[PDB]
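> Please see the structure below; I have some questions.
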Protein chains: 2
Amino acid sequence: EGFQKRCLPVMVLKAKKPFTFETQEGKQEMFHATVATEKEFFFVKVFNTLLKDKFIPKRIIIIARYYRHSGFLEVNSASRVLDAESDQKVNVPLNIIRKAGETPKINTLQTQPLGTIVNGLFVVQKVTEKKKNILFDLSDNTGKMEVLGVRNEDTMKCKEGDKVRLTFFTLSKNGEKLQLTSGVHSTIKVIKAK
Amino acid sequence: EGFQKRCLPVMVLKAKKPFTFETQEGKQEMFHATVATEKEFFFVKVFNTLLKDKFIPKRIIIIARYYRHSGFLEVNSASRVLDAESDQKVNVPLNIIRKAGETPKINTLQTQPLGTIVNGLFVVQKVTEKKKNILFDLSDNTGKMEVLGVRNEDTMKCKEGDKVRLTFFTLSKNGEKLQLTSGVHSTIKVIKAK
DNA sequence: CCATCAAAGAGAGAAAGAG
DNA sequence: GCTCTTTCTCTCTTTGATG
């Protein structure tokens, strides 16, 4: 249990819109964000839709009592989050900021540990429907890989030439033709072409 | 040039919510709109408010018996507007769309011919209230200009840091320190800062 | 420089709920 | 039985990040 009671200031790099995922307790609320310190950056799972007051790009927030998982962190109810005074510093150098927002290169993924959380905007080469799933074959200059997503309304419109924005996928394969899969909290958005 | 009785297809771009106004003849009604041909765009005074059937963005329409003034167009109850044939084209290039709808930069106005119509959302710098009007000194990154509008309820909601949306003001003075003036068909809306 | 995405803020139309 | 507000439903304008 990696719970961190200690506080921490963070410069919120990005916070996406809240979305619903059906799990157990019923419709769940959450969104995805990315934050930074002077040293490193992490991807966040924020389970309070109403915390969007706090997470705003370029905004600094002092976050207390957070869970800190494998490849990302977790801000939940048992936690607490507050604003910071003009007093707080926490300078994020460009390369951390820059690297925070980039879409990983496929070839870079073959070298990454599995469990690595992968977000990014990708180009769809082929797509093959399954019963409950969809196989998107995405490839950029560095090479190709494959991800298994969820079969539904908008991911149904996806075709060669479209792009997909993947969020909170996991690396389930590396090396030649690496693979990501869809998790509970993964979200994907289909960007039609031209 | 002058009254045009002839059929002109135009793409409706903007159309605003009708308002009421006064003359020596008493009360009147109208609304403001923006439409465009393939080559150019136009701001519209439509004084027959029933036209809100036809005037609606993205909708192609055809018009005759309207008037062509300096910087704008008049549509009276004596003209005619119609849903255009499925054959009609009116294919409007993005740069005209973008330019039809953008708030002009102040310094751009300094070089423009007087008798130009100006609409836009501007930042309010200072406000000196008069007896029959209010003098609004407005700014953007390009510079300053003064505007004399009407003194009233909503125009007096306005404070430094707020914004105002001006529709159909006319350029009175240009060059260094231009000024925009209110007229019968102008409108203004005050937006509270934050 | 320029093309693509994304999100907040403003505006309008139409819809649902309360005197 | 009917107007007057409160939502939402959608778009466009701006702006900022990304490649």
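By the numbers in Swiss-Prot, the shown part of chain B spans 147-340.
Going by what the header records, the deposited coordinates were determined by X-ray crystallography, 2.5 Å.
Including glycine, each Cβ sits where the backbone N, Cα and C put it.
According to Swiss-Prot, the experimentally introduced change B:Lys160 to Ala is described as follows: Impairs DNA binding; when associated with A-160; A-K162; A-163; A-198; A-204. Impairs DNA binding; when associated with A-160; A-162; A-163; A-198; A-204; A-244; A-251; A-309; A-311; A-355 and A-337. Where Swiss-Prot documents B:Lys163 to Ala as a mutagenesis experiment, the accompanying text is: Impairs DNA binding; when associated with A-160; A-162; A-163; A-198; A-204. Impairs DNA binding; when associated with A-160; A-162; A-163; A-198; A-204; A-244; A-251; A-309; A-311; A-355 and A-337. Among the mutagenesis experiments that Swiss-Prot reports, B:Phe165 to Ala is described with the note: Impairs DNA binding. Quoted from Swiss-Prot for the published mutagenesis B:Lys173 to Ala: Impaired double-stranded DNA (dsDNA)-binding, preventing homooligomerization. B:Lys198 to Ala appears in Swiss-Prot as a published mutagenesis result, with the remark: Impairs DNA binding; when associated with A-160; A-162; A-163; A-198; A-204. Impairs DNA binding; when associated with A-160; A-162; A-163; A-198; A-204; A-244; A-251; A-309; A-311; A-355 and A-337. B:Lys272 to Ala appears in Swiss-Prot as a published mutagenesis result, with the remark: Strongly reduced ability to homooligomerize upon double-stranded DNA (dsDNA)-binding.
Give me the local environment of each listed feature.
A simple way to gauge crowding: the CB of B:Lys160 (mutagenesis position) has 19 other CB atoms within 10 angstroms, across all the protein chains here.
There are 9 other CB atoms within 10 A of the CB of B:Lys163 (mutagenesis position), with all protein chains counted.
Cβ-based neighbour count (10 Å, all protein chains) for B:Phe165 (mutagenesis position) stands at 14.
Sequence-distant neighbours of B:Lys173 (mutagenesis position) (same chain, 6+ residues apart, CB-CB distance under 8 A): B:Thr166, B:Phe167. DSSP assigns B:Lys173 (mutagenesis position) to a strand.
Sequence-distant contacts of B:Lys198 (mutagenesis position), defined as residues of its own chain at least six apart whose C-beta falls under 8 angstroms from its C-beta, comprise B:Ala161, B:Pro164, B:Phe177.
Annotation for B:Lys272 (mutagenesis position): spatial neighbours B:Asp283, B:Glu306, criterion Cβ-Cβ under 8 Å with sequence separation of six or more.
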